[PDB]
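Asker: Here it is, the structure in full.
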Amino acid sequence: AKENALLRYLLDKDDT
Amino acid sequence: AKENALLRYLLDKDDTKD
Amino acid sequence: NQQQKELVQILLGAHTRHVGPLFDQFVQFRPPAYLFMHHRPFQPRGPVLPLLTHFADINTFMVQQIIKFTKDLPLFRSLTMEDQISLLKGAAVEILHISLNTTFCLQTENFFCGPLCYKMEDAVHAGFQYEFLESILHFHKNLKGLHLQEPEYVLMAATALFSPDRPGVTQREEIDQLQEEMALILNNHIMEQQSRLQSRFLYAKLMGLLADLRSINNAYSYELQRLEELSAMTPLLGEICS
Amino acid sequence: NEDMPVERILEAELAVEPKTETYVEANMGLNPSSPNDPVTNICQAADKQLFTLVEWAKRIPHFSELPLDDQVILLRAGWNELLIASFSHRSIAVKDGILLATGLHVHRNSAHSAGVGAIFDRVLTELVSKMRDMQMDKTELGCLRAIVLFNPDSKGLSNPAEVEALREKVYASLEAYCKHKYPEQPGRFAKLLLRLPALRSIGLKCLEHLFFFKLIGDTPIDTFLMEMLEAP
Ligand SMILES: Clc1cnc(Oc2ccc(Oc3ncc(Cl)cc3Cl)cc2)c(Cl)c1
Ligand SMILES: CC1=C(/C=C/C(C)=C\C=C\C(C)=C\C(=O)O)C(C)(C)CCC1
C-alpha cells in the first residue's frame, strides 16, 4: 500500500 | 415517516393469513 | 426476579412458535436442486435468477415470521403503531441473523436449514458482495463460538428489538426502559450460570456482536440497491430497511 | 500490572485530554480567515484530534508492541468511533451540543441548519446525555475506547488472536475497576458496554455524511482526515 502513510509515519516516532 | 404500509398491513392483519 | 422469568418465558414461547421452525420451511420456496446436496459442482452459466429469487423468498418469509414473532410480545404490540414500525425496520434483519445462527455449523461454515445446505458460494454466485458475505460469515462464526443457550439467543434478539437509537422512534425514554430491562435480564441469566462455557465476558461479547449486527444491517439497504431485481422480487425486505 | 493496568489507560486519556490551551483559541477568539460551517469546524477538529489519537493509542498498554501493520489497521478501523466517543464525553458539560477539541461549540440547531441534525441529535442522546447520566469517568471512557480499538475482526490483521486477547484483558480490567470503584452499582459494567452498539450506528452514519461531503467538494477536509476517508 503506497497510500495511508502519514498514519504509519506518525506511528514511528512518538518518542522524541 | 409516511411510507411503510406493507409493514402496517402486516402488523395488524390477524394471522392465519386468510 | 420473578416477573423476569415470566418475560423470558413469554419470549421463548413466541420464538419457538414463530421462528424456531422457519428454517425447515425453506423448501416451500423453490430452492434450486443443488441446495439439497452437501457437495456440488455447479454450472458456470447456470441461471442465477432462480437462486437469487430463492434468497429473496426465504428472507421475505423470515421477516414476516419475525413479525408474527413480535406480535406475540405484549411489551412490543403495546407501543405506538409507528413505533413498532421503527423497531421492526431497525431490527428485523438483526433478529434474523441471531435466529438463523442456530443452523450455522462451525466445522463446515455452512447453514443447515432442513434438507438444505446453504454455502457461502451460493450467496456470491447469487450476486451478493464477497466482502459483505464475509462480514456475515464472521458474525455467525463468532456468535456460534459463544455456545449460547436458547434463552440467551432470544434474550439477545429482544435486546436488539428494543433499541432507542433506532431511527424513526419517538417514545425513546419509553423504549429505552424496555432495553435496559432486557439487558439486565440477559446479563442476570448469564451470571447465574457460571463457568465451564464461561468466556466470562460473554455479555461483553454479545454487546460486541450486537454492534457487528448493526454494521451488517447497515449493509443490507446498500446491497438491495446494487442489485435491481431483488428490490422488486421482495418488496417487504425493501420496506424494512428503506 | 495485569497486562492491562487500568492505571495506564486513564493516563493515556489524561495525556491527550487535551487538557489546557486547546480551548483558549476557540472560546477566546480566533480562526484565521473565517470558519462558521459547523461541518467544517467539526472536520478541522477531527483532523486535529486524529493526531492526538495516535499519541493516545501508543500509550495504551501493548498497542505499540503490535506489528506496525496491525496498528495502522486498528486505527484505520475504529478512528471514527474512538474520536466520537472522546468528544462526546468531553461534551458532558455543554448544554445542547458538543465541545470540539479546538474550543468551539456546536448546538442542536446549528447542526440542523448544516443538515447534519439527526446524527448530531442521536450523538447527544445516545452518547453525551447517556454518559452524563451514569457519570462515566475518564477511566471507563478510556476502557471503552480501548475495547473499541482492539477489534480482532479488522481485515489484514497479522494476529487476530493477540488483538482478541488484549481486548479480553480490557474487559477484565474494566469489570474489576467497576466492581470496585462502584460496588453499589452491580450492573455498571454491563451498562457501560450497552453504548457500543449505539456508538457503532453513529459511527457508520458519520462516515456516510463524511464521504458525501468529500465528493461534493466544499467544506474542506484537511489531510489525515482525507487519508482516513479513502474507502476501507
Ligand atoms: Cl438460510 C441462509 C440465508 N442467507 C444466506 O446468505 C445471505 C445472503 C445474502 C444476504 O444479504 C441479503 N439477503 C437477502 C436480501 Cl433480499 C437482501 C440482502 Cl442485502 C444475507 C445472507 C445464507 Cl449463507 C443462508
Ligand atoms: C458527529 C458528526 C460528524 C462527524 C465527526 C467525526 C467523524 C469526527 C469528529 C471528531 C471531533 C469533533 C473530535 C474532537 O473535537 O474531539 C459530521 C461532520 C458528519 C457532522 C455532525 C456530526
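Heads up, chain D uses Swiss-Prot numbers, so what you see runs 227-458.
When the header is checked for method, it gives X-ray crystallography, 3.0 Å.
The backbone N, Cα and C atoms fix where each Cβ goes, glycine too.
In case it's useful when we look at the structure, here is the feature table from Swiss-Prot:
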BINDING   D:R316, D:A327  all-trans-retinoate binding site
BINDING   D:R316, D:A327  9-cis-retinoate binding site
DOMAIN    D:227-458  domain 'NR LBD'
MUTAGEN   D:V280 to A  Abolished ubiquitination and degradation by UBR5
MUTAGEN   D:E434 to N, Q, K or A  As a heterodimer with NR1H4, impairs interaction with coactivator NCOA1. Impairs transcriptional activity
Asker: At a 10 Å cut-off from the C-beta of D:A327 (all-trans-retinoate binding site), count the other C-beta atoms across all protein chains.
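Answerer: Within a 10 Å radius of the Cβ of D:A327 (all-trans-retinoate binding site) lie 22 other Cβ atoms.
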Asker: Take the Cβ of D:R316 (all-trans-retinoate binding site) and count every other Cβ within 10 Å, whichever protein chain it belongs to.
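Answerer: For D:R316 (all-trans-retinoate binding site), the 10 Å Cβ neighbour count is 21.
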Asker: Cα distance, D:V280 (mutagenesis position) to D:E434 (mutagenesis position), nearest Å?
Answerer: 23
Asker: Taking a cut-off of under 6 Å between Cβ and any atom of ligand 2, tell me which of the recorded positions D:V280, D:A327, D:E434 pass.
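Answerer: So the answer is D:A327.
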Asker: Would you identify the secondary structure of D:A327 (all-trans-retinoate binding site) according to DSSP, in three states?
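Answerer: Its secondary structure by DSSP: coil.
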Asker: Which of the recorded positions D:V280, D:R316, D:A327, D:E434 have a Cβ less than 8 Å from any Cβ in chain A?
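Answerer: Out of D:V280, D:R316, D:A327, D:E434, D:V280 lie under 8 Å of chain A.
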Asker: Long-range same-chain neighbours of D:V280 (mutagenesis position), Cβ under 8 Å, sequence gap at least 6?
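Answerer: For D:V280 (mutagenesis position), the qualifying residues are D:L301.
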